[PDB]
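One structure below.
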Amino acid sequence: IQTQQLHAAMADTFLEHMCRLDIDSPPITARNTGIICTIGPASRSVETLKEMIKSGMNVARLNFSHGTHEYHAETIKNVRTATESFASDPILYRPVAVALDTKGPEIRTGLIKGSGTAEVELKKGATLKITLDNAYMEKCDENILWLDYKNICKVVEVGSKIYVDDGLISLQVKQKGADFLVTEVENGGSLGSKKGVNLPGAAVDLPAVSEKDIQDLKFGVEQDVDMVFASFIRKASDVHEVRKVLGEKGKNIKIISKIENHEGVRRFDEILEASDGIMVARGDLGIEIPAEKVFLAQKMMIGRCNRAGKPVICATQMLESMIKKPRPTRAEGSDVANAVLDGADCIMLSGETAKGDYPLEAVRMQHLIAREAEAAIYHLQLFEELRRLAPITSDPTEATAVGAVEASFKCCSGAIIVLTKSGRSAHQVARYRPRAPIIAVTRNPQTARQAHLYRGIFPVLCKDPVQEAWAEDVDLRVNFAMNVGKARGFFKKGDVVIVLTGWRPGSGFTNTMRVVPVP
Amino acid sequence: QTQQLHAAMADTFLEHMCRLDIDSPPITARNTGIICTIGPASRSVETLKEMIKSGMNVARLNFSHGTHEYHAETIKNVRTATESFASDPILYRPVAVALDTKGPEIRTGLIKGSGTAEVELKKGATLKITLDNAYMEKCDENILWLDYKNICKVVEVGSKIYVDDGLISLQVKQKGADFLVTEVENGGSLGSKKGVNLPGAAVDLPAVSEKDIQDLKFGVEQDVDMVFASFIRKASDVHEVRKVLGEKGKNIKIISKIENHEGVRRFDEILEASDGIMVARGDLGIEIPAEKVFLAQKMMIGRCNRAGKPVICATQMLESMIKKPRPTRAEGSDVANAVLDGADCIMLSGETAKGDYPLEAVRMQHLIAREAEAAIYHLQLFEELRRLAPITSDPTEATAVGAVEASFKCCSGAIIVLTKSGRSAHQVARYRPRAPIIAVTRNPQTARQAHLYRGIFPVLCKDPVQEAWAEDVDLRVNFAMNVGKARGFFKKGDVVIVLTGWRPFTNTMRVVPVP
Amino acid sequence: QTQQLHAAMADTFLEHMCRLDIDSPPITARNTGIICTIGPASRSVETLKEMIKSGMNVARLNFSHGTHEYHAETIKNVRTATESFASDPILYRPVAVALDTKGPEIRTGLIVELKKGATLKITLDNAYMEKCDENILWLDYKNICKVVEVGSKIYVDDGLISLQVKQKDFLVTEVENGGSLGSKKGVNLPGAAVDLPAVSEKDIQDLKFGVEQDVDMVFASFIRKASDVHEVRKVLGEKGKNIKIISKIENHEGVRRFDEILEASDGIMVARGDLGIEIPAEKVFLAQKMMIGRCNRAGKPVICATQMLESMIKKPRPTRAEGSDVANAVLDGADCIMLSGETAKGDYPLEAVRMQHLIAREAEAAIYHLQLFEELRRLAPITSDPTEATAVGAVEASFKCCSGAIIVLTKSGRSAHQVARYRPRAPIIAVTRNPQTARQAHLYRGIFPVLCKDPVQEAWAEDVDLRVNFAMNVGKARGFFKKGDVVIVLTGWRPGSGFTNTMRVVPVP
Amino acid sequence: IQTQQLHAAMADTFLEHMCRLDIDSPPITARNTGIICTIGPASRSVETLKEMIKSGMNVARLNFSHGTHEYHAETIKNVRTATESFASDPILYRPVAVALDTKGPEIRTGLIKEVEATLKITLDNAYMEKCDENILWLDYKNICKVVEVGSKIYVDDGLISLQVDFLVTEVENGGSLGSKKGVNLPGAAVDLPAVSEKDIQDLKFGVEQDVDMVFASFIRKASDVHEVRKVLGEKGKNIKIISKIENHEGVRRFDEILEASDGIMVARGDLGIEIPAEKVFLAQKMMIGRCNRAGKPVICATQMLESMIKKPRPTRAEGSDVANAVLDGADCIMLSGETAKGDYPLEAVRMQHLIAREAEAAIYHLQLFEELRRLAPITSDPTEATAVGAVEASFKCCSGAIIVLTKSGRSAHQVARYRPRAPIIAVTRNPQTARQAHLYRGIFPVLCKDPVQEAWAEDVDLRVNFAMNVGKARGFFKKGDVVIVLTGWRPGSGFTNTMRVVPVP
């Protein structure tokens, strides 16, 4: 009762649950919410990556809006060197997924005075000309600004608003020309090179998948990435385009659709159906739609992803102040906790890990907050509603999954151990949101990496050879999971755990649930 | 379409009621045990075979009447009838034997030396109660003998005395040292050897008499499955019954009958000391006001469901069927609502012991219970049973609740449970699944006693234990499969839940298709 | 301690059951109306006075038998007994008069043992009407062949005998359940869409007599469809426009078409006797619970009828099944419970009334209002009606302060009816100057109607206050509450129906 | 159903509710959650204050940690000049409250010689201006009684960390150490007085200046509240005391503090130094929950829109934080440096207004109302029964408002605790009640300046009609719509007992 918020867990109402939340009730060891870290100059070394893994990084995200293939290939090599440095003991080895985040249909400005790091300070109530004349693509300054959206003039009008750099610089269109726009600075500030531009009024007509995106996706297949985070998905056909480009060689790569504009929110259901998962890409979303509405979009998408059993990621500015400071703001601590309470499978760090001064501290803080928030979930109602809203099916795997989760609550189990080839069995357990960690034992390295997308899954990669006698191969993997849970302090000899197995080899036959004491 | 599954999906109890559908037929399985009192209408081997076919699960013998010789004969006939079906193990049905004690009864004497004679008592008339044994076979409209020698010490002027299922009422006007003078309040026909109640009084008869001791020891000798202990007032009464059964009868289940005010008052300590409870509504509704009996019934069923201990609803459920071939609408309602309340078993007394329509009464209880079981709001029931049940480190409990959850998810045709002691099946039953629980056991007493639990359909496996443990499990599971298919519970391609141990502790749940 | 308030506080239904306490006494007020069939056992002015004292709220007259002069005399005695208490308006209890129609019937002719397995021809040929026997059975329902099919079952004599149709002016049948057949016996056709008229020629005469006699409500027999209700309404006409029509659901078609029937009616009777001939007896409880639930959801009165205390025709105490049946009808949500032979002809009519009173009061305290009120609200539409919002506000306030009563001024009854649908624990004292409103209010659970006979005060607000004060006196006199208790009072902003909009929480003076 | 998240409102489950939240379902005009703005150089001018009011400020917060009485007196004067500049039109006039936030008890280090291991903490007043990397003086004489070996000590808003008439410590997290820096003792029972000498003078000043409420710093126990109440005295008896919970002891003794107080502030800045920052959300949600359960106002404070000190738009974490405070149940939300010192004070106020209004529409009132009632005690109190009846009626007929006549505010507070969707228009003739009412979610206070009518019934009607006019002018409702109206059976406080459903004229 006095740990894991178990007193609050037993409340008969949500209000009383809130009233019983206890800062002196410490959480379990296991942290269920996956942490996605963007890798860049601050976190790209093998040395730092080892520490990022030890601090809780589950997925390395590469943002292809920046950097050459050479650069990203080296980052990927370093991630794998760091990750495989722990491979000698499979009991302690932590799989690490690699994610390719596409540029997509972005608009960006040019170079301020010929340099990538130069800046000019735009005073408010000034005049600024936007041009498409490539003569100025590297000669941006206080007076003239080039950007790379050739067809911009057709989709904007006088009075249209144009936003630059995370929506912070604000411009109003006064006149239009053949290949320019004369604007007045509505909100000023420093203007740097190659900054993101948004046209919230307008229907931007760029390709769902550009030539650059084709190149990058090919690279992703060549580099054996686990997942693609696809930028600016507006409709199911965009998802299908990425899927078709990845083609047969990339058929097992998971597609996470990033929702970052009004159309994506409107067509969310068809996007979700077509996708392997979703990212709430709050950065651009909060520029494209009023910032005060983002929380509605966030909770709608997390809700709908939870109902569908598909992974959802909360992204962007979660611990933003930690780019410059060792500790986060109170709003940031709140945001991370509330993303977990909403139901997000994963949470993400961008500049905080890619470029900031405290990457390890940012990972460590997400880890601490997620674990406290996981204990604070009102499982009583959540599990009731998930059961009630679930399609009724004669599928034996689904019945075993729900039985296992019910059982896990009844005996407050230290874990649910699941043997899985493709991950699907463990995903089915995760969809019902147990408190207990799900130890997913697999021999498939890609399954192990991809499983990090799901709340609660702790993937472990068995490297023991296959035993002649299948039943004894099954027991070998179960015992492996016992060794892992024990070594990582999830449970100890005599605790009770749940174990899911199947009746024959191959995927699709999980049907056996056992409640067993830890050896 | 069937099994009231539309009502089952309602998000409120009110909408669940609104969706109950007379054109939604129930499953073949009937979960609520039917206990039948055996008497001259139902004692022959020939008639017992039909009682079994009609749905009887437990034969009740009332030791308020009959010699040991006679009851040994009844028990032999029940076993002969039951074992006549043993030659096909798939269709054999276990039948339990229950001994119902006389206990601290008060009875009148014989009207004019006759067992059948009656006299009319008129409202306002005088009637003298005597303890002088010279009148024990000479009762009439003037003088009534009864067998409670200490009656004068526990009543006073103004006390009310009830005779014959509380239908005749008297008021004490004068107390003598060995007699009472009373006025008839509610008159009627007074017959021989009728039951007497003193609702105001603290009756001082032994919880367990010399005769009860003899009858209980006879029960042990005769290998009865359970004892229905009459007039239990407190835990120490239960302890006295348990003591008499002793080590030899330690596995005999003791069902305490609650039929007086003190029993209701002390219910919790009685329940703790017992293996289950009977709501003995006949005497209860004389000892307390009749309008309060439904409160006591619902309280006791609720408390038994909370504790996971069997509870029996008894007495007058189909009373009119003693004389008529069909029940009244109140009787149909009563049987249905007993099941909705949560009763593990329902019972028939005169309807099967002495009436004109014993088979029809068993058949009617069968038909009503099956309809009522479909009409249960499992959504709320299961939620409350889980909430109110303790979460503990017991693996069998967790496997049980998991099995019930899984059965709801895939709407399984059964939960098959391999069990030696019955415990695993009892643990599943306490969570009230919709699916029938086919309990496969090699232990005959387990199979018989399992009828006390809602939803358990016990099947007795007679095959020898196979060499390989996996093969012996498969043998028993396939036996349950063959029974379920023969009884129409399910068919090839349906999904069932199977509970077994993992190695040679029930801790393994499999979701398997019916072959 | 009292009124099962420990059980009331339980967070689950299961724990609510566990706390039900036979030593927790109920309040004085009994909310469920008791309808008593009047006949030879109960027809005298002197017995009717005791019937009223014992708890009768509605006197039911069964027009299946008896002449108009006979029933006129019964009605006269009811009114004589009822008005013997009129001198004290504080203690006067209104008593309603209900006319229960004979309705459409199928009968056999004049005649023998029907054996299982034997064949019996049913003839519509009038030649055999006084010549019925083991081989040819005449019936008076000319269209029988149109509504039955090969395989259809036909019941005869209250379901005693069962026949199955084998060939279809005639029908060749096989006897499924046999027995002694007599003359002029009742016939039922399970599952058939019977096309007999909504009202018989006799019914039309009886309904018109009901209007003459100023009855409060009609219990319309054998209602199968909304159009049947519309025909009864037509017969009662403009003169009978305020008489309530309670549709009796008695067969499969009535259950199947329940929603349209309910919409067109003022209320419903679950007519369990004939329903359990027409459908399997073991299914009647499902039909009862469905109809009670649906009436509760619509806020329309529902009556549970037939055999509730049957054994009390001959014995002074009921069976245990009978006690349970009455308590469960109340727990299900029945607005009224009914007695037929028990009061019409039995040896213990006053005891039968008293027992229904005692059980109903116990069962009312045992209701799980926490869940019941929560559900009624969720299922209660948002509307712009002020009376509806005032009514739900009043019931919520009544729970919050465990009020002694909800007092409602009403002309038509409607404002009180709107409170009743939310099922407060507190009694609803409905104060009216309309005598018919006062009588008809007995149809609704929780309403205790009181008839104010005081003159209209010259300032309308003072006239409102006078009626509220009358209700305070009624509550104190009847021991519903005492000086200092808190009560809820409902009134409106101007005179006339339809303006109830004011809820006050007030001390009993 | 297309407005006010009404589709999501009708969901039978909370998951389905979330799934139906719709960025294209516009909110109503009303915004229920009070906005408390800290005043400072960025927002202290009469002209800027007028714009702060128009942008949505309900409470002006004065932080007495700095500034002279003369300075703060001028700020209050400017607040009142700005507020009364709208008083000509009483239908559109918005009351604005004045809050005094105390400096409170503090532990401070001494004067350096900045110094950049071992470290002695000394209470020797000889070392009080000779602070350096070897010796650190503190002004808390009793520190040695409240700390033990292993106890942590934080210096300068938590920047520097140490593990322990003297203390010997090992620097855990190093940094530049200046002079006169704040010290925190995580887990320690600091026995500093409830009220400092400065606080006593400041609280007297608050009474003289007619402030509406005091935010009392560093409240650890009920007795601290009682001391503040005692200092305010009979002259200050109607000033609301909001206890700031800033440390572990305050969280542990929360129930007794709440009982003694008029309301609570979750002072998250200092709280996240005193306890691990990852646990602050637990303390926030617990305190909001218990305040909602007690029907007492709770304020969410500190860094809600922190990035807006420097930028015109907040971060996505900041938008989320504000929304989630409102969904948690907070009656008010606060701005500190965002409005006191920042570059975008008006934008910060406007953003809290926008987010709060969206969040109020997204509340799952179906379960919220069901639960508030279940936890609602059955009592004999008529006004409580009237309040819950009014809220139930407002849900049943989707009323445009609940109008409440109130002298002290209490009748309107009683409605607010049940969290109606409809705005609560609290009509009062008491100017202080009108200001204080902003502490309660849902209350839109209106100050009636019509002359008292001789016939009390007419005077009651006049005030109800005033509310009707406010609601029509503000777009809450229109002629023919139905609203709920609460009144009492006689003049004076304590007699609210009448709920009417009334058409808007």
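The residue numbers of chain A are those assigned by Swiss-Prot, with the residues present covering 13-531 sequentially.
Header says: X-ray crystallography, 1.6 Å.
Each Cβ is built from the backbone N, Cα and C atoms, and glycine gets one as well.
Taking all protein chains in view, 25 other C-beta atoms sit within 10 angstroms of the C-beta of A:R73 (substrate binding site). In this structure, A:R73 (substrate binding site) is part of a beta strand by DSSP. Per Swiss-Prot, the feature substrate binding site maps to A:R73, A:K270, A:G295, A:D296, A:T328.
Taken from Swiss-Prot, the feature ATP binding site applies to A:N75, A:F76, A:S77, A:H78, A:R120, A:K207. Counting every protein chain shown, the Cβ of A:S77 (ATP binding site) has 15 other Cβ atoms within 10 Å.
The DSSP secondary structure for A:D113 (K(+) binding site) is strand. Counting every protein chain shown, the number of other Cβ atoms lying within 10 Å of the Cβ of A:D113 (K(+) binding site) is 26. Under the heading K(+) binding site, Swiss-Prot lists A:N75, A:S77, A:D113, A:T114, citing experimental evidence as support.
Mapped onto three states, the DSSP output places A:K367 (mutagenesis position) in coil. Contacts of A:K367 (mutagenesis position) defined by a Cβ separation under 8 A and a same-chain sequence distance of 6+ are given as A:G52, A:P53, A:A54, A:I335, in order along the sequence. Quoted from Swiss-Prot, the note attached to the mutagenesis of A:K367 to M states: Abolishes both pyruvate kinase and protein kinase activities.
Taking the Cβ of A:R399 (mutagenesis position) as reference, residues of its chain lying under 8 Å away and at least six apart in sequence are, in sequence order, A:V414, A:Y444. One mutagenesis experiment named in Swiss-Prot is A:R399 to E, and its note says Impaired homotetramerization, leading to homodimerization and subsequent activation of the protein kinase activity.
What Swiss-Prot notes for the published mutagenesis of A:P403 to A is this: Significant reduction in hydroxylation and in PKM-mediated transcriptional activity of HIF1A; when associated with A-408. A:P403 (mutagenesis position) falls within neither a helix nor a strand when secondary structure is assigned with DSSP, and so counts as coil.
Of all the Cβ atoms in the protein chains shown, 25 others lie within 10 Å of the Cβ of A:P408 (mutagenesis position). The note that Swiss-Prot attaches to the published mutagenesis A:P408 to A is: Significant reduction in hydroxylation and in PKM-mediated transcriptional activity of HIF1A; when associated with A-403.
The feature beta-D-fructose 1,6-bisphosphate binding site is assigned by Swiss-Prot to A:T432, A:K433, A:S434, A:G435, A:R436, A:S437, A:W482, A:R489, A:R516, A:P517, A:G518, A:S519, A:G520, A:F521. If you take the C-beta of A:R516 (beta-D-fructose 1,6-bisphosphate binding site) and look for same-chain residues 6 or more apart in sequence within under 8 angstroms, you find A:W482.
In Swiss-Prot, a published mutagenesis experiment is listed as A:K433 to R, annotated Abolished acetylation by EP300. Abolished deacetylation by SIRT6. A coil conformation is recorded for A:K433 (mutagenesis position) in the three-state DSSP classification, outside any helix or strand. Cβ neighbours of A:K433 (mutagenesis position) (same chain, under 8 Å, six or more residues apart in sequence): A:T454, A:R455, A:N456, A:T459, A:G518, A:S519.
In Swiss-Prot, the entry for mutagenesis A:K433 to E states: Abolished interaction with phosphorylated CTNNB1. Impaired phosphorylation of histone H3. The structure shown retains the original residue.
The annotation that Swiss-Prot gives for the mutagenesis experiment A:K433 to Q reads: Mimics acetylation, promoting homodimerization and activation of the protein kinase activity.
Note on A:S437 (mutagenesis position): other Cβ atoms within 10 Å of its Cβ, all shown chains, come to 27. The mutagenesis experiment A:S437 to Y is recorded by Swiss-Prot, whose note states: Unable to bind FBP but still activated by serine.
While the structure shown retains the original residue, Swiss-Prot records the mutagenesis experiment A:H464 to A with this note: Abolishes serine binding and allosteric activation. The Cβ neighbour count for A:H464 (mutagenesis position), using a 10 Å radius over every protein chain in view, is 26.
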Cα distance (Å, whole number) from A:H78 (ATP binding site) to A:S434 (beta-D-fructose 1,6-bisphosphate binding site): 33
Residue pair A:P403 (mutagenesis position), A:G520 (beta-D-fructose 1,6-bisphosphate binding site) - Cα distance, angstrom, rounded: 18
Spatial neighbour of A:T328 (substrate binding site) that is closest, considering only the binding-site residues A:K207, A:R436, A:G520 and their CA atoms: A:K207
Pairwise Cα distance for A:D296 (substrate binding site)/A:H78 (ATP binding site) [Å, integer]: 17
Candidate with the highest Cβ count within 10 Å, taken from the binding-site residues A:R120, A:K270, A:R436: A:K270
Shortest C-alpha distance to A:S77 (ATP binding site) - which of the recorded positions A:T114, A:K270, A:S437, A:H464: A:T114
C-alpha spacing of A:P408 (mutagenesis position) relative to A:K207 (ATP binding site), in angstrom: 52
Secondary-structure category, per DSSP, in which A:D296 (substrate binding site) falls: helix
From A:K270, A:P408, A:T432, A:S437, A:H464, A:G520, the recorded positions whose CA lies within 10 Å of that of A:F76 (ATP binding site): none
Candidate recorded positions A:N75, A:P408, A:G520, pick with smallest Cα gap to A:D113 (K(+) binding site): A:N75
Binding-site residues (A:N75, A:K207, A:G295, A:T328) in Cβ proximity to chain D, threshold under 8 Å: A:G295, A:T328
Of A:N75, A:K270, A:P403, A:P408, chain B-adjacent recorded positions (C-beta under 8 angstroms): A:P408
Beyond the site residues A:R73, A:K270, A:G295, A:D296, A:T328: chain residues whose C-beta lies within 8 Å of the centroid, for substrate: A:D113, A:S243, A:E272, A:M291, A:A293, A:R294, A:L297, A:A327, A:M360, A:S362
Coarse DSSP state, helix versus strand versus coil, of A:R120 (ATP binding site): strand
Nearest of the recorded positions (A:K270, A:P408, A:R436, A:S437) to A:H78 (ATP binding site) - Cα to Cα: A:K270
Alpha-carbon spacing, A:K270 (substrate binding site) to A:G520 (beta-D-fructose 1,6-bisphosphate binding site), which is rounded to whole Å: 30
Proximal residue to A:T432 (beta-D-fructose 1,6-bisphosphate binding site) among recorded positions A:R73, A:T114, A:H464 (C-alpha distance): A:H464
